[PDB]
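Trainee: Have a look at this one before I ask anything.
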Amino acid sequence: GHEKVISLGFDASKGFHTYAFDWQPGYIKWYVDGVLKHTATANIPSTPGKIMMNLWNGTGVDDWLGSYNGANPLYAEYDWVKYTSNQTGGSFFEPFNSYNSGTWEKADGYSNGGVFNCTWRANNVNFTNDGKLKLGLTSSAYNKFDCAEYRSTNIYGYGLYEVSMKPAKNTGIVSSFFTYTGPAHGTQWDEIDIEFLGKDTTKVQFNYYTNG
Ligand SMILES: [Ca+2]
């Protein structure tokens, strides 16, 4: 519950920008195109997590996300992700040339439920020819939505997380880049987020949870 909404001074859906968070034992610092935007120092997470990206439509959170109006198909794109480790032999660079089942997995066949109003499908996670991860939010039947979530198989710790992306624009949805660990992985709920609320892509929301 440490939400911070920052003005970008640009529309993030119009092209690629680099977003990042430096996660260290005593702070979290977030950057947009190399520029420091926000610092947090109270109760900073410490459990290593998976790197995740998704796109989804919400329900019951109209005041936060705006109401979703069924517009589809909608796409969020990611050109690369870089993690610079505090430890040697931990760093990696992922260009998104193709699906690498050794390091990533696609969510498929279930819903997160709750505020999430869509089912994850492996078919909505595709790779463009010019190397971009492309997540899609589609519909298979009247008012029935399918969404996409790509996530690392390994867990990562303190260090610099960077991503080049272009979020979707549309009332009711979220395009995100985040680290996560929680009861499903046998640990406490630690997460750090970069979330773009589709209702206004001229702003970005930063958040984190420690033992949520
Ligand atoms: Ca790429």
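One is the number of the first residue shown, and numbering goes on along the chain from there.
Looks like X-ray crystallography, 2.1 Å, at least that's what the header says.
Yeah, the Cβs are placed from backbone N, Cα and C, and that goes for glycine too.
For reference, Swiss-Prot lists these features for the protein:
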{"type": "ACT_SITE", "residues": "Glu191", "note": "active site, nucleophile"}
{"type": "ACT_SITE", "residues": "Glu195", "note": "active site, proton donor"}
{"type": "MUTAGEN", "residues": "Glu191 to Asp, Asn, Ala, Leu, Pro, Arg, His, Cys, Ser or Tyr (Swiss-Prot position 128)", "note": "Loss of activity"}
Trainee: For a quick check of packing: other C-beta atoms within 10 Å of the C-beta of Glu191 (mutagenesis position), how many?
Mentor: 19
Trainee: Enter the number of other CB atoms within 10 angstroms of the CB of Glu195 (active site, proton donor).
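Mentor: Within a 10 Å radius of the Cβ of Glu195 (active site, proton donor) lie 18 other Cβ atoms.
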